[PDB]
Amino acid sequence: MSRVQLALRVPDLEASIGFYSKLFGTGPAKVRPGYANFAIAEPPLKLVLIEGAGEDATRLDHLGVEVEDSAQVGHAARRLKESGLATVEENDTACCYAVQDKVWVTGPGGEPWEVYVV
Ligand SMILES: [Cl-]
Ligand code: NI
């Protein structure tokens, strides 16, 4: 029961929050200065909105896969590693007054993915 995380850097956080609330029929789960996120049940999605500074267009910030528990992150980190991808693991972190275990991989064209648990 994992779900994709889509993180967008948006030029207008307030406008984006309103648009996404309408699109998914649900308000944001978390709102902070320059930051919001939506936990969408259907489609299963963690949508993250980060306000850009003086930006003109929405762009991809990063992608991810949100899993249930640390064991799944661990399983993923091992699996990705064995597949031959370069991974960077984080454990028991800090950011967003929250705690996360995660593993980062980067695609060929530079798009970064985190497999993580909140
Ligand atoms: Cl995955
Ligand atoms: Ni993220």
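Per the header: X-ray crystallography, 2.0 Å.
Cβ coordinates are placed from backbone N, Cα and C, and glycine is handled just like the others.
Annotated in Swiss-Prot:
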- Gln5, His62, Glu114: Fe(2+) binding site (BINDING)
- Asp61, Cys95, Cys96: roxarsone (III) binding site (BINDING)
- 2-118: domain 'VOC' (DOMAIN)
- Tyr35 to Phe: Retains less than 5% of wild-type catalytic activity (MUTAGEN)
- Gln100 to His: Retains catalytic activity similar to the wild-type (MUTAGEN)
- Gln100 to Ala: Retains less than 5% of wild-type catalytic activity (MUTAGEN)
- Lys102 to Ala: Nearly inactive. High decrease in iron affinity (MUTAGEN)
- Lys102 to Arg: Nearly inactive. No change in iron affinity (MUTAGEN)
- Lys102 to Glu: Nearly inactive. High decrease in iron affinity (MUTAGEN)
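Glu114 (Fe(2+) binding site) sits 14 Å from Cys95 (roxarsone (III) binding site), taking the Cα positions as reference. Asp61 (roxarsone (III) binding site) carries a strand DSSP state (E or B).
When secondary structure is read from DSSP and collapsed to three states, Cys96 (roxarsone (III) binding site) falls in the coil class. Other C-beta atoms found within 10 angstroms of the C-beta of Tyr35 (mutagenesis position) number 14, with every protein chain shown included. Put simply, the two farthest-apart Cα atoms among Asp61, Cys95, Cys96, the recorded binders of roxarsone (III), are 16 Å from each other. Closest by Cα distance to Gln100 (mutagenesis position), from the binding-site residues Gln5, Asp61, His62, is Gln5.
Local packing around the binding-site residues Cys95, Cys96 was summarised as the count of other Cβ atoms within 10 Å of each Cβ; on this measure the leading residue is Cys96. Fewest Cβ neighbours within 10 Å among the recorded positions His62, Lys102: this applies to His62.
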